[PDB]
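*Asks:* Structure below; questions to follow.
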Amino acid sequence: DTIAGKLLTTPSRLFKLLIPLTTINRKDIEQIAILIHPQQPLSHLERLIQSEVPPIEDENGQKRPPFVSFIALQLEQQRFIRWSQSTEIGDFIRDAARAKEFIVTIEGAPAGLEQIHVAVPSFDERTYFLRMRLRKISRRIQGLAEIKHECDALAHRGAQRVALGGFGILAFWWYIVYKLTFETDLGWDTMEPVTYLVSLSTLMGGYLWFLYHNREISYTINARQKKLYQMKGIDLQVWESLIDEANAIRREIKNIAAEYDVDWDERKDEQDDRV
Amino acid sequence: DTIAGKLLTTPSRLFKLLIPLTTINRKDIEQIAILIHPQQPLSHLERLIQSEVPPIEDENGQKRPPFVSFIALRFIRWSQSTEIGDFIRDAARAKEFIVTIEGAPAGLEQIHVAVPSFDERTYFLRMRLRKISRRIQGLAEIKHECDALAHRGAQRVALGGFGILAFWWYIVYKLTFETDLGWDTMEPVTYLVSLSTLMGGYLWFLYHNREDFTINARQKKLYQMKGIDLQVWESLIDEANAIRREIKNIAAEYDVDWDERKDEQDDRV
Amino acid sequence: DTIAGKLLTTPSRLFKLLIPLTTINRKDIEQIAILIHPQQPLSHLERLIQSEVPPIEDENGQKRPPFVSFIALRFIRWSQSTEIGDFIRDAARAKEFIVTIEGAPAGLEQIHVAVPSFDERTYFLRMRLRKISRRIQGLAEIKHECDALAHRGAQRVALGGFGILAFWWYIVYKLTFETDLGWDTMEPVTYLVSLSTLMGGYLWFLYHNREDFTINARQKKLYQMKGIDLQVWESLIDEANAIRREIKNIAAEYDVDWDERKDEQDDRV
Amino acid sequence: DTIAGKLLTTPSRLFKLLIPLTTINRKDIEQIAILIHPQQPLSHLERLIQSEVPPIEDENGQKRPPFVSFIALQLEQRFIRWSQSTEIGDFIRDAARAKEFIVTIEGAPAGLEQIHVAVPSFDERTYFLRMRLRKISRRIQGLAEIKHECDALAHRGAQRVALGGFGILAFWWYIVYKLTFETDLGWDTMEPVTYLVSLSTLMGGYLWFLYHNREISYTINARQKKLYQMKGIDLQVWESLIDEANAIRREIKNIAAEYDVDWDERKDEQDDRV
Ligand SMILES: [Ca+2]
């Protein structure tokens, strides 16, 4: 407005900042748009804001560029120290960003005060433009996880059916042994060897099923299912690629979170996936 | 020679461009080399060129260094913050690049460099991927024939065991169903043989020392001899896909469609 | 009167120093802040101090930069190729640091900065280590309580099962070893109960659906409710040890002995 | 000697190089040592060699120290001039694949007026990195062998109780044979006692199913965790030397990725023996 500014956070890597300053190409005072990359030296910013301002007339007559500066708040856990003209912008943004303070001293031109304060984006503000894409990719891997749960439901359909048939056959055997045993039409001593023979036969069949473990293609991955939900369903390369692209951003948000002394909790954004 | 240069890609991550400049004290042409990182600003390259050119004169009186301006594609000027990945991107579709230095030129006011492309840029990558994919393929097929070997040995030994136990079924059936010796004279044979195969199924635990060792574990024991482990293996496949997503990025953004079988068709030829 | 100065460690990786200089046309005293990464060479800092100071006229010809000289501790000049981390290391033992610009404005030509200590630097590490130690401690004891809780239910269910099966020992001892019904009238009770035991497993396998689920798996299912997973857990412990090896590095190089319980003695007081 | 130099690789991060040129009154030519960090700019290097040379008496005023310039080979799968403020390490890598580069002084006392310095090789860079890697790798292989022998101690502690179980089950086989075949007593009294024994060993084989008490893994057991640590050698040093050992292989494979020369540690398996 008058002595206030803001340095915004674009979704790209760049910044922008809007500062009011007098220019006679405009009428009185315009808030101007300046863009910044965080690997540019601070001399480029002072030359860039030095270029869109009508100059200070030299009282010696001959030397008319303006001489601008930058001053921050040295924190002692007041005091102010000026920053050299060849730091990168990003490191200064981080230091004054925890300081929550920024001024500019344009020499000569300011009629009164000559202290343009600007305001940095707080940790939540900086994070927001990361958290949107983080929440998006977490949402769609949650959906593909739900479809994996659906083919799990297919798997236990097959298991339940196979096991139901086995229980029916075991009930058949229990009734035929009881009927041919308690009725006293055949005694026990002709039912005992048939029991041992059947026990050998089911130890043979268990010796068949103990051979059956053909493929176990894991990584958490099955073998019956791997052809099932891929050659008719939804992919797995894209699943691991969204894992890979998803794991990177959380470290950046936690690094910037380390820079701001603010506890990053993703369970405090569990509440934002619902309303 | 005169107003023409070129930009080249290192085997590392960086770039290098070659521009015909005029240095502090030379003749009019010298193909000076400048090493740039691609995700980096553009004012950095402006500063790095303007370090090596004689400055502009008064100006009443100014000894200030020249001002370059990277117009590209008619003469759409580009700002001092767009990164070199994007400027080589849109210029790479344009196949043109103009650095118009001022003061220094004495009216020529132009420089043209030729942007490398996707076949050329990736060809460098393809070599990296072509070599590592061949190294995947050989170890793959050797691992497969080891799988066939351990599978065959396991099923032949299990087939022998089913042979002897089926023999036990046959002699119990014919001994107690012929009714020469009774089942009462057959009970000891069954239970005492059952402890005898707890014996013969228990000696193997201590001398030859299985301590699971199922069908799969014989193979996993086996290609400790015949091959290499799984960590190097998945590093090769996973890093191969890490290269493939990047050639999909660059060839996607350059908008020329590509599949990597088209140099497997040049691996043997 | 302003030959003083100090260097302060940022909470980030790269740290800054504060020196009194004269930039273009000012009064002689002004602090100027300069950001330094400790993997940069010394000559880089030499260049950044050369940027903001007026040049020196030396009689055909005027060197546009001055020349500074990072002597230290009895004075030993240090060459302009050492690491800044090493120069802060040996100077940190010395607790002194001297920059000496050749040009002297008016009888003042020296500058002392005061190299800080492992106390301040490693409380920019100790705040992190104390916070992660508190988090690990609380989550640890909650998981242990959860761990204790699972085994109570496991031993109750197992003790009940041993109760009824011991009853099955007593009833088959007493029914046929000493009493009226003989073993011939007892055998189908044993075998038919054995298939009836089996029926129980099938019912258990299908309605309440255990598809191992042993004693450890009740715990591992249980603190999915009461706690957090193991990957985050071992990430906190492993990164905590990564910080501990670095404070052992810095206190190993600055040579003041240290154990980290000595601030747990201030975590409650 | 006169037109050949070499830039070596010190055990530290920062290079050195030795080039012959003319100096103050002491000698005609001396291969002099220049110390270089790979992050200093190239103007620093030219100035460094511009400083230890007597200047040229240059008219039209006094601009006396020379202006030196670096030249390398632009591989075409010629000679270009590298700019005066690249960083040294990137120039080292690019001309390192070119295997030569050329310094030119302005004095030109020699007729050739060139200095073809030599380039450090893959065997030398990875020579020092390989000495570090093999030293720590041996230094964990010994502790791997001590893990092997305490594992053998656990093997002995198992084989005792397994031998006792085999002896007891042989005792049971013989007592069932004597009280069965002799016919002093008929099978119809050994049958009941067999079923009762089968219940009792299902109980004793049921209380062992609770005995899976601690399993502290990461590949790690729990029966031995007090034994090899609170009487033997640590595990913190084990995982720490793992952590310090995993980093260097990526650097050797990055520098190996630059030189287009294959990196095989099994071709260095042969160097741990002779
Ligand atoms: Ca019987």
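Residues 124-200, 258-399, 406-461, in that order, are what chain A shows, numbered as in Swiss-Prot.
Method reported for this entry: electron microscopy, 3.8 Å.
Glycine is no exception: its Cβ is also placed from the backbone N, Cα and C atoms.
According to Swiss-Prot:
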type	residues	note
BINDING	A:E372	Ca(2+) binding site
MUTAGEN	A:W368 to A	Abolished calcium channel activity
MUTAGEN	A:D369 to E	Increased calcium channel activity. Abolished inhibition by ruthenium red derivative Ru360
MUTAGEN	A:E372 to Q or D	Abolished calcium channel activity
MUTAGEN	A:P373 to A	Abolished calcium channel activity
*Asks:* Can you tell which of A:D369, A:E372 has the most other C-beta atoms within 10 Å, given these are the mutagenesis positions?
*Replies:* A:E372
*Asks:* Counting every protein chain present, what is the number of Cβ atoms, excluding its own, within 10 Å of the Cβ of A:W368 (mutagenesis position)?
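*Replies:* Result for A:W368 (mutagenesis position): 17 neighbouring Cβ atoms inside 10 Å.
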*Asks:* So if I measure Cβ to Cβ from A:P373 (mutagenesis position) and keep only same-chain residues at least 6 apart in sequence, which ones fall under 8 Å?
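*Replies:* Result: none.
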*Asks:* Ignoring the 6 unmodelled residues, how many Å lie between the Cα of A:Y399 and the Cα of A:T406?
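*Replies:* Taking the Cα atoms on either side of the gap gives 5 Å.
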*Asks:* For chain B, which of the mutagenesis positions A:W368, A:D369, A:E372, A:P373 fall under 8 Å by Cβ?
*Replies:* A:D369, A:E372, A:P373
*Asks:* Across the 57 residues that the deposited model omits, what is the distance in Å between the Cα of A:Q200 and that of A:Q258?
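*Replies:* Per the coordinates, A:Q200 lies 12 Å from A:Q258, Cα to Cα.
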*Asks:* When DSSP is mapped onto helix/strand/coil, what comes out for A:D369 (mutagenesis position)?
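*Replies:* Where A:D369 (mutagenesis position) sits, the three-state DSSP reduction gives helix.
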